[PDB]
Amino acid sequence: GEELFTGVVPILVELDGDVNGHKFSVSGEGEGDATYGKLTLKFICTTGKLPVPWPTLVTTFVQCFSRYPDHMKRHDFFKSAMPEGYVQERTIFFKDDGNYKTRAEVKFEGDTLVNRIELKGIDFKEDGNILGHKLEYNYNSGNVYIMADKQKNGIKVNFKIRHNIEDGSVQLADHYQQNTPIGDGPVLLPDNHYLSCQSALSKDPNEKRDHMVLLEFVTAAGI
Ligand SMILES: [Mg+2]
Ligand SMILES: [Mg+2]
């Protein structure tokens, strides 16, 4: 699958979400260049206003675009599953608040890498940092720890994201994730390692719909 990633690849993201009963959808488009661990995308809420803050959705919205150094290429599960793809499931625990459960399918459609997601959020507090919209339009992430899951011919991944609250405080989002191949073909099952990421959220000055522009860089390491 690595060969599929040598140049710039278009990406499409489609998400249907329901958080405490608030339903919404988001469409995103952009491109990824795995040689540089780089992605650029613009997301738009197609049903109106997003009911949760945009930064809470970044991680849900394509780790196959991570740059794996030559010496670690044999640990790159993500690209090895393509084009058939993989299912990525998560539970994201917002400290002292609700949780998101997501299921996505990541695969190629033609020359485009597609990430289709279903998200369900429950137990959020009506006036917590999420539904109350008290988060700043940014975040800080920890290392993304990856390990093999032989039993499922996949990987297990865990990490934390620290959301910044408007009052100067922090809201932790603990991520638990599993990825399993869609195809029956061989995949790379890796030794333990981690991804290091950074991103920048911005707005399209000329855009009136609720949206987010994202620039993100990710590199594998720890080997
Ligand atoms: Mg802070
Ligand atoms: Mg080994």
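Using the numbering of Swiss-Prot, the residues shown for chain A are 4-64, 68-229, in order.
How was it done? The header gives X-ray crystallography, 1.5 Å.
Using N, Cα and C of the backbone, Cβ positions are placed for all residues, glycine too.
Per Swiss-Prot, the features are:
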type	residues	note
MUTAGEN	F64 to M	In RSGFP4; increases fluorescence and shifts the major exitation peak to 489-490 nm; when associated with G-65 and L-69
MUTAGEN	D103 to E	In mut1.27; shifts fluorescence lifetime from 3.03 to 2.85 ns; when associated with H-145
MUTAGEN	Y145 to C	In mut1.9; shifts fluorescence lifetime from 3.03 to 2.74 ns
MUTAGEN	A206 to K	Abolishes the tendency to dimerize and leads to monomeric fluorescent proteins
Inter-residue C-alpha distance, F64 (mutagenesis position) and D103 (mutagenesis position) (nearest angstrom): 21
Secondary structure of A206 (mutagenesis position) (DSSP, helix/strand/coil): strand
Rounded distance in angstrom between the Cα atoms of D103 (mutagenesis position) and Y145 (mutagenesis position): 17
Cβ-based isolation winner (fewest other Cβ atoms within 10 Å) among the mutagenesis positions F64, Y145: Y145
Cα-Cα distance linking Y145 (mutagenesis position) and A206 (mutagenesis position), given in Å to the nearest integer: 9
Entry from the mutagenesis positions list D103, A206 having the most other CB atoms no farther than 10 A: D103
